[PDB]
There are 4 protein chains.
Amino acid sequence: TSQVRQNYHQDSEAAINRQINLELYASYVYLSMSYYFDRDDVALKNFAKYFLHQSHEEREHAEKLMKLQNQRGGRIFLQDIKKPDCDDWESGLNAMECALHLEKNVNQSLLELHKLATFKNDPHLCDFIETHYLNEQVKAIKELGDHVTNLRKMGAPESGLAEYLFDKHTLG
Amino acid sequence: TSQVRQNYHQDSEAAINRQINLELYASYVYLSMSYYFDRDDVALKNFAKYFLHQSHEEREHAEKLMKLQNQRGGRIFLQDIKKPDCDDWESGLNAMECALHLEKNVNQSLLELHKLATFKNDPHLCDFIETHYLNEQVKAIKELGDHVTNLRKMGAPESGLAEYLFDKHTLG
Amino acid sequence: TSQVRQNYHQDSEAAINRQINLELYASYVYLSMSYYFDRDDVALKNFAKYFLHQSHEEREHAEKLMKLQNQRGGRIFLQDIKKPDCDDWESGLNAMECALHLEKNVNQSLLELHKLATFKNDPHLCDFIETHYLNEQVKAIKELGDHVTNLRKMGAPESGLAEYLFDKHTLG
Amino acid sequence: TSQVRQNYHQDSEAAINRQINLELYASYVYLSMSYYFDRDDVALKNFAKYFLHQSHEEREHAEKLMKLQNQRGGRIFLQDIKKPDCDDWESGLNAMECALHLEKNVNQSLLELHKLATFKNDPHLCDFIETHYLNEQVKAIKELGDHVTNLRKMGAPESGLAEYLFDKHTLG
Ligand SMILES: [Fe+3]
Ligand SMILES: [Fe+3]
Ligand SMILES: [Fe+3]
Ligand SMILES: [Fe+3]
Ligand SMILES: [Fe+3]
Ligand SMILES: [Fe+3]
Ligand SMILES: [Fe+3]
Ligand SMILES: [Fe+3]
Ligand SMILES: [Fe+3]
C-alpha cells in the first residue's frame, strides 16, 4: 500500500487505468484522421492541422490522468492501443462525424467514471473530472456538431467545393 | 412636481416611457435571434455575434431614454418586456428580414414621438431625437436592406452555401 | 433530438430556461433601481452607477445560461420579462434591502436547479453551477449584507446625510 | 442691409441682441455669487470655484451669440448689464436655488427665441439654438437640481456641516 494513498478506492484505480487507454486510443484515431487529409488525393491541409492538434490535445489528456494516478497512490497499468476502426475516412463531413461519435464515447466513459467516483465517495477525483474533462468534452462535442452542420448545409460530401471552402474559412 | 421640469409635456413623458419599452423589446428580440444562431443545428457564429451586438446597442438606446426622462423631470414607468414573436427564426435571410421589419417599426414609433414633440413645441426633445436616433434608424435600416439584398442574390435561404459564405465575408 | 445532447434531461432543459428568465428579471429590477437614483429628487450618482453595474452583470449571467443551453443540446424558450415590483424604491437603504432579497431569491433558484441536477446525475451542469453562479451569489449576498449594515449603523434612511456619505465613500 | 444677410428677420436680430444681454447678466450673477463664497465669513473654496466656472462659461455663451449675429448679417447692440439681485446669497443651498431659477430663466428666453425662429422660418438659427444652448440648459438645470436636492437631504442650510461636506465631496 502506497504511503500517499487515502480515499482512493481500488475500483477507481482500475477505472483511471481504463480511461488512460481510451484517451490514448482517441489521440490515435485523431492522428489517423489527420494524415488522411495530408493525402495528395484528399488534400485538405487545415482538416489535417485540426485533427493533428486534437491528437496532441488527447495525449495531453492521457498524461494528465497518469499524473493523477500517481498523485493518488494508484499504479499505472498500460494496455495495447487498438488501431482505429478505419484506414480511410471518406470525406471531411464524414471525418467530423466519427470525431463527434468519438468524443461522445469519451464523454460516456468520463460520466460513468464520475459516477463511480460519487459512489466511492471520492470528491477529489470528482472535481478532477469536473474541472479538466467535463466541460472540455462538452465544448469539444459542441464544436464538432457545429462543423458537421456547416458541412451538411454547404453541400458536403457530394460537393467538393463545400469541403474546400470550409477547409479554409473555418479551420484556417 | 419636479424642480427641473420645463416645457416637458405629460404626453411626451408618456411616449418616452413607451419608447423605452420598445427599445428594451428590440434588445430582447436581438438577444433571441443572436442565440438562435449559436445552436448546433444552425452554427452561424457571426450572425450570432452580429445580433448580440444589436441586442447590446438597443439596450443602450433604452438606457439613454431613461437618462433623458430623468433629465427633463419625467418619471420612468417600466412595463413588462414582451416575449419575442418567434422562438425559431428559420434562417439567416429570415432573421435579417425580421430585423429590418423591427428597425422600421422602431423608426415609425420614433418618428411619431417626433411629430408629438413638435406639436408640444418642445425643441430640445426634437433635437434629442434628431441627434441620437433618427439617423441611427436610417442607417440601421439601410444596412439590413443591403444584407437582405445580398442574401437573396446569393441564393438564400435555399442555398446553404450562401448563408455560410455571407457569415464569413460580410459579418466577419 | 439534438446531435450534441448527451445526458441532458428534459427537466434540466426546462429549469435552465426558467433561470434565464429569472436572471433577465433581476437585470431589469437593477435597471429600474439604477435610474431611480438618477432622479433629480434623489440624486445619488454612485448608487446609480452601482446598480447599473449589477444590472449589466446580471445580463451576462443570463447570456451565459443561454450559451449553456445550446452547448448541451437544449433549446432556449424565452419568456415575458415582468416589470420590477417597484417604480419607487424610497431610499438607498430600502433599495439595498430589496437587492439582498432579490439575490437570495436567485440563490434559491440556483440551489434548487442544482439539487435537480444532482437528482438527474448531471455532473457537468453541476460544476457549471458550482463554478459560475454559486460563489458569485455568496459574494453578491455578502456584499449587500455589508452595505445594508453600514447604512443602518449610520442613520439611514432618516439621515439623508448618511446616504450622501455612503454614496461617496463606499461606492466611489 | 448686409451683403451676407439672407433670411434673417429684423425680429430675430433684436431677440439675439437681447439674449446677449441676458447671457452677460447671468455671467455677472455667477460672478457675484462666486466671490461671496470667497468671503472670510462664508469660506467655501469649491462653491466659489464652481460659480466662477459657471460665470466664465456664461460669458462664452454670450460671445458665441455675438459671433452668430455677425455671421447672419445682424448688428450687435449691447445694453447695460444690470447688477445681480443680491449682494448676499445667505448660504450655499440658497445660492444653488437662485441659479436653478436663473438657468430656468435663460431656458425660458431661449425656448421663446426658438419659437420666434420657428415663426420666422429660420432653420439655421433653430439648429444653432438646438445644438449649442438647449441641451446645455437641460444639463445645467439637471446639475443644479441634483445639487439642491443633495444639500436639502443633508441638513442644509441649518447644518453648516452639510455645506462643508458638500463643498469637498461634490465640488472637489
Ligand atoms: Fe479534442
Ligand atoms: Fe479527451
Ligand atoms: Fe433603437
Ligand atoms: Fe440598431
Ligand atoms: Fe450580482
Ligand atoms: Fe445572477
Ligand atoms: Fe467625509
Ligand atoms: Fe451654465
Ligand atoms: Fe447660458
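Quick note: numbers on chain B are straight from Swiss-Prot, i.e. 6-177, in order.
Keep in mind that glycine also has a Cβ here, set from the backbone N, Cα and C atoms.
Taking all protein chains in view, 14 other C-beta atoms sit within 10 angstroms of the C-beta of B:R23 (mutagenesis position). In Swiss-Prot, a mutagenesis experiment is listed as B:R23 to A, annotated with the note Abrogates interaction with NCOA4. Fails to localize to punctate lysosomal structures.
In Swiss-Prot, a mutagenesis experiment is listed as B:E28 to A, annotated with the note Reduces iron binding and oxidation rate; when associated with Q-87. In the three-state DSSP scheme, B:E28 (mutagenesis position) is classed as helix. Neighbour list (B:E28 (mutagenesis position), Cβ cut-off 8 Å, at least 6 residues apart, same chain): B:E63, B:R64, B:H66, B:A67, B:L70, B:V111.
Secondary structure from DSSP puts B:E63 (Fe cation 1 binding site) in a helix. Residues or ranges marked as Fe cation 1 binding site in Swiss-Prot: B:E28, B:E63, B:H66.
The Cβ of B:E108 (mutagenesis position) lies under 8 Å from the Cβ of B:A31, B:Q142, B:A145, B:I146, B:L149, each of these being in the same chain and 6 or more residues away along the sequence. Positions annotated as Fe cation 2 binding site by Swiss-Prot: B:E63, B:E108, B:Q142.
For the mutagenesis of B:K87 to Q, Swiss-Prot gives this note: Reduces iron binding and oxidation rate; when associated with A-28. No effect on iron binding but the oxidation rate is severely reduced; when associated with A-108. The structure shown keeps the original residue. In the three-state DSSP scheme, B:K87 (mutagenesis position) falls into the coil class.
Here the residue is the original one, but Swiss-Prot notes a mutagenesis experiment at this spot, B:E108 to A: No effect on iron binding but the oxidation rate is severely reduced; when associated with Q-87.
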#### Entry: Cα separation, B:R23 (mutagenesis position) to B:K87 (mutagenesis position) (Å, whole number)
13
### Summary
Here the mutagenesis positions B:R23, B:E28, B:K87, B:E108 meeting chain C with a Cβ under 8 Å reduce to B:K87
### Task
Find, among the recorded positions listed as B:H66, B:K87, the one whose Cβ has the highest number of other Cβ atoms within 10 Å in the structure shown.
B:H66
## Note on the structure
Least crowded of the binding-site residues B:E63, B:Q142, counting other Cβ atoms within 10 Å of each Cβ, is B:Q142
### Task
Using DSSP reduced to three states, classify B:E108 (mutagenesis position) as helix, strand or coil.
helix
### Message
Same chain, not part of B:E28, B:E63, B:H66: whose C-beta falls within 8 angstroms of the C-beta centre of the Fe cation 1 site? Give them in sequence order.
### Response
B:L27, B:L29, B:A31, B:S32, B:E62, B:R64, B:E65, B:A67, B:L70, B:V111
### Query
Where ligand 3 binds, which of the recorded positions B:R23, B:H66, B:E108, B:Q142 are close by, with Cβ under 6 Å?
B:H66
### Query
If the Fe cation 2 site is taken as the center of the Cβ atoms of B:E63, B:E108, B:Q142, which further residues of that chain fall within 8 Å of it by their Cβ?
B:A31, B:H66, B:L107, B:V111, B:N112, B:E141, B:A145, B:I146
